[PDB]
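Visitor: The structure follows.
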Amino acid sequence: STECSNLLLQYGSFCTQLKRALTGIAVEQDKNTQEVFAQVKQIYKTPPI
Amino acid sequence: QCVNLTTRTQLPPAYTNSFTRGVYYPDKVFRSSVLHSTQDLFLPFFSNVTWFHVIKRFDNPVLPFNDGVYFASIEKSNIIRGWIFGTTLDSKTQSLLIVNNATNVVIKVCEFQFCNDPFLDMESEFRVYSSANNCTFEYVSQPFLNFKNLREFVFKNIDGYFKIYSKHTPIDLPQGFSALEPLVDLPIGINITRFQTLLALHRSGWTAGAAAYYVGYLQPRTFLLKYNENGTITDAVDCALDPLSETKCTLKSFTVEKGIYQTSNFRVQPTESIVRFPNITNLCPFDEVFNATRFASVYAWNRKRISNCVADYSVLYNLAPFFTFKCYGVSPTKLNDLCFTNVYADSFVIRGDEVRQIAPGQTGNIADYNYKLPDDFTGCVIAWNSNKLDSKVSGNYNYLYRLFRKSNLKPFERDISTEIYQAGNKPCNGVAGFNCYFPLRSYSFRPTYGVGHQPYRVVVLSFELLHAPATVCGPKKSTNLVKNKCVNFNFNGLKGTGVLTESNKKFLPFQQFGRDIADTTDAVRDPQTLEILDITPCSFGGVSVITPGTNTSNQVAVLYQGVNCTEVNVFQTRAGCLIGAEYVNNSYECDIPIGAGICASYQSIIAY
Amino acid sequence: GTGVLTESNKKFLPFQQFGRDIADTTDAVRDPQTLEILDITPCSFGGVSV
Amino acid sequence: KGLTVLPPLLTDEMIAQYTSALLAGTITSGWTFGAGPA
Amino acid sequence: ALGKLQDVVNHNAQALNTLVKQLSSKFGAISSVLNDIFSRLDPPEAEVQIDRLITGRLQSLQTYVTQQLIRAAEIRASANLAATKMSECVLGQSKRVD
Amino acid sequence: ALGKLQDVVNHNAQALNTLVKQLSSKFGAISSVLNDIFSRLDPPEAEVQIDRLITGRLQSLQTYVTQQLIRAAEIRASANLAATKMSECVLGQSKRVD
Amino acid sequence: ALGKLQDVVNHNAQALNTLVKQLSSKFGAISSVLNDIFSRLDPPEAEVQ
Ligand SMILES: *[C@@H]1O[C@H](CO)[C@@H](O[C@@H]2O[C@H](CO)[C@@H](O)[C@H](O)[C@H]2NC(C)=O)[C@H](O)[C@H]1NC(C)=O
Ligand SMILES: *[C@@H]1O[C@H](CO)[C@@H](O)[C@H](O)[C@H]1NC(C)=O
Ligand SMILES: *[C@@H]1O[C@H](CO)[C@@H](O)[C@H](O)[C@H]1NC(C)=O
Ligand SMILES: *[C@@H]1O[C@H](CO)[C@@H](O)[C@H](O)[C@H]1NC(C)=O
Ligand SMILES: *[C@@H]1O[C@H](CO)[C@@H](O)[C@H](O)[C@H]1NC(C)=O
Ligand SMILES: *[C@@H]1O[C@H](CO)[C@@H](O)[C@H](O)[C@H]1NC(C)=O
Ligand SMILES: *[C@@H]1O[C@H](CO)[C@@H](O)[C@H](O)[C@H]1NC(C)=O
Ligand SMILES: *[C@@H]1O[C@H](CO)[C@@H](O)[C@H](O)[C@H]1NC(C)=O
Ligand SMILES: *[C@@H]1O[C@H](CO)[C@@H](O)[C@H](O)[C@H]1NC(C)=O
């Protein structure tokens, strides 16, 4: 509904707040994975034997 | 007086770039050192603005006003003097005239008989209009006015208010920024759809002085305005021009740091509206219910089923004899646009003061013991005076009401039982006597009584909303069905925007439409053809603008999240389709994270 | 409204009547009789802790 | 209906590659790789 | 054995399913479908009904974001613990008991 | 280099700024200014309009307080970590890797 | 000495007490009691209250 979006614009920055909080969570998950697994800057490999 | 000019040289009108012009102050509010977002009628940045010249060139066409007009004038010696606004530009309608002659600025609202070629011509010759009959408004104001002058004007006609914004600049169009100050707020309250500018000739036939003007059209959009310490608008951002400015508008800043920013959601818009209604058309017998000579009494109110007809309710609203046409669960004006089933007309006659009691949730005598409406009632109550038909000078006693009953009735319940009532401790045993009264008493309808007691005929139309296959519909015509395209459809009063596709869902014969987990309709059975169409919402996704700092570069790339590249430097990622970045097989450290192992950087913008 | 009216250093343009601050609240007004600009600082607000 | 799941920045194979690098460091070098050169 | 990760997946999927399910709530309006509200009422009362739906759905969405932030804090604490274990148990030998 | 503190300052200032910006939201009323409601409408409808503004602003304020509580939990966890680093890295030598 | 546990008990009890006291809030309605709304108003407006 276009008219619902027009009426939704009257409520201000609620949508921006929710998107910003979700974006913060989304970048936080990637930061968590970097902190746990990306603790070495060298990719070591095992010997073939 | 009118004069035809037949010495023109044929040339098509030119087009050029608007750059960052056409900005005006949205309101009369001072703001200092802030960024403010406005959704107003604005001119887009770098838009296609029409260019006209006056040099033998004499450009005076008549252009549509649309929703707003930006007029730019690269002017010397003040050839351009005014404008004409209206709809038909004759005495049939009312027109607005803006002129600035050699002495003073005149604003008039009259029914001018305009010339086909109106123009101006020491200046002692005025041939603009031949007559002005009905003048409703006059306003006299201050003088508004190598090429030396840039005159920028914005005309808007919103809510019958005509706003003129103006700016003068000492100078194709120059590239720069200049905010237009509001000049005239005009209370006209008339329709304007077409305009024409007024030029001035030079006579020595005639010669045209060197001038150039530009016409642009306003569209509803949002701008991000920057206000300095002195309250003067110095910069603006068009939020819908390019993804970089969209990012600037979203972050509410003119400088964007390096990173990926979620800005908006791309969604494909519908192309055409398809209405599907049942093909069957039978004139609905509203004449039988509403024009009948005799109605039933309120205790024995008549219920008529209405089904398998197309109903035109517009003939009921436009007629003036009915005092009350009051609807509760549906709008009166939308009845022609909807489809219904479970339609019932309940006809009875009541008093003048009792018409308030034919409503949900009312406390009263006929509400409790004659006709009860449910709390969730949808439909319309119709009441009109029937003193001319349902009254007699000797007393019309044919209409009876249940004065006494042991308990209140249920909704849509009729009681016609002529049993005696026990009003006291003593049982009555079916015989009248002390504290034993008949429940049904007749109204003493006479024409001599005042309003409030005169007989009123009330018809209650009861409907149900969309929860069954509909048999009663409005006069809207059925359109053809289109497959695999985004359309805004109306199926039996159900409006939606989606793509209609073939389906493999084995609907049972009773089943008409289908509902998903969220309960929004996902499939529907089309009338006339009885086929089952699947409804899928139109393509949409999140737009992320990958950009480095604005200090470094203005190049951007866009990521359409969860969207394959064939439904929108093109690279397909698991995260979505990336436009504007070139995939490089080399591996670098992650600079701007895209997702699914893909990162972006600036070196052009590369993705790796 | 209710507020302290002080003389303003703001240079309102001729069309401009009232002014909004950083947060879009009415911080300046032009008097309808004498065309001068006045800031409207709100009356002092404090948190009373015991 | 407006809900989307964004993919993680590190895919499963790259996370597995990081675990492989950590395993190779802790097997071939002990704790030396965590405090400096392996 | 793998209940913790499956539990996290279940909470995220269940929160999304609940958020989708909340669209089927009238929220004190005549219908849960916005298009019906437009197709049935005049703008003075349709505006009120659309408002009822918008405030209900917005409350649902803010509730979902609030539990997402609380779960994000819990998962961030668990990830900080996992990073500490990776640094101290995998990249070194720990004298910390248990 | 100092992004973490700058982020804390930016999130607190941005939350405060958004909270004041929410006062300029009509929330589905005729105006965002209470005085306009008193001057433009009779009390039977004025009570409804002020009720709408009060519920919208109260919901905004509750959202802000909830965000502050979640951020306070995050900062408390970071401060507990900082106190642990102050005790174990500054006031002693730590055998804990990284 | 035992302030931290007493604080936890106080916050839980105070939160419960506040949740109880919120039932005596009209929230804009004519009364905080549902029965009074059913008896004092018609169902079209009682539903709203
Ligand atoms: C200038 O030219 C225009 C266009 O040819 C003339 O307008 C027409 O005049 C004829 C006169 O018989 C009318 O029948 C038409 O209806 C007019 N057309 C329109 C669109 O108005 C105009 O009259 C000419 N000017 C003069 C002074 O003759
Ligand atoms: C402007 O419009 C003309 C035709 O109306 C077109 O030929 C021209 O390419 C357009 N200019 C731009 C920049 O799109
Ligand atoms: C204004 O006039 C145009 C045609 O000149 C017409 O299509 C439009 O409906 C009119 N608008 C109003 C509001 O009268
Ligand atoms: C300019 O127009 C006004 C309004 O018709 C008129 O009174 C005035 O005399 C005009 N000026 C000249 C020089 O004719
Ligand atoms: C407009 O003018 C015509 C002729 O001059 C006249 O008959 C008509 O009554 C006028 N209408 C109005 C509304 O002034
Ligand atoms: C603002 O005005 C002051 C004087 O009123 C002037 O010195 C200053 O340069 C102006 N700033 C801008 C950006 O115009
Ligand atoms: C309504 O009824 C009157 C007589 O009762 C009749 O003359 C008239 O034609 C009827 N009109 C319609 C539309 O049926
Ligand atoms: C009209 O609709 C009916 C079902 O309502 C269907 O049986 C019939 O075939 C349709 N006729 C046409 C010409 O579409
Ligand atoms: C009256 O008001 C005008 C502007 O509205 C102003 O210029 C003038 O000084 C005022 N006169 C007095 C006596 O206040």
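Going from the start of the chain as shown, residues are counted 1 onward.
This entry, so its header tells us, was determined using electron microscopy, 2.8 Å.
The backbone N, Cα and C atoms fix where each Cβ goes, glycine too.
Swiss-Prot feature annotations, pasted as is:
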VARIANT   B:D59 to A (Swiss-Prot position 80)  In strain: Beta/B.1.351
VARIANT   B:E123 to K (Swiss-Prot position 154)  In strain: Kappa/B.1.617.1
MUTAGEN   B:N291 to Q (Swiss-Prot position 343)  Reduced viral infectivity
VARIANT   B:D353 to N (Swiss-Prot position 405)  In strain: Omicron/BA.2, Omicron/BA.2.12.1, Omicron/BA.2.75, Omicron/BA.4, Omicron/BA.5, Omicron/BQ.1.1, Omicron/XBB.1.5, Omicron/EG.5.1; complete loss of interaction with host integrins
VARIANT   B:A518 to D (Swiss-Prot position 570)  In strain: Alpha/B.1.1.7
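So that I understand the layout, could you describe where these features sit and how close they are to other parts?
Guide: Annotation note: B:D59 (variant position) sits in a coil segment as assigned by DSSP.
Under the three-state DSSP scheme, B:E123 (variant position) falls in the coil class.
Mapped onto three states, the DSSP output places B:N291 (mutagenesis position) in coil. Cβ environment of B:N291 (mutagenesis position): no same-chain residue six or more positions apart lies under 8 Å away.
In the three-state DSSP assignment, the secondary structure recorded for B:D353 (variant position) is helix. Under a cutoff of 8 A between CB atoms, and with a sequence separation of 6+ in the same chain, the neighbours of B:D353 (variant position) are B:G452, B:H453.
Secondary structure at B:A518 (variant position), as computed by DSSP, is coil. Counting only same-chain residues six or more apart in sequence, none has a Cβ lying under 8 angstroms from the Cβ of B:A518 (variant position).
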Visitor: With CB distance below 8 Å as the criterion, list the recorded positions among B:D59, B:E123, B:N291, B:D353 that sit near chain D.
Guide: none
Visitor: Within a 10 Å radius of its Cβ, which of these variant positions (B:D59, B:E123) has the fewest neighbouring Cβ atoms?
Guide: B:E123
Visitor: Name, in order along the sequence, the recorded positions among B:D59, B:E123, B:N291, B:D353, B:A518 with a Cβ closer than 8 Å to any chain E Cβ.
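Guide: Cβ contacts with chain E under 8 Å: B:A518.
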Visitor: Mind running the recorded positions B:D59, B:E123, B:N291, B:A518 against ligand 7 and keeping the ones whose CB falls under 6 Å of it?
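Guide: So the answer is B:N291.
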Visitor: For the C-alpha pair, I'd like the distance in angstrom between B:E123 (variant position) and B:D59 (variant position), rounded off.
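Guide: Cα-Cα, rounded: 21 Å.
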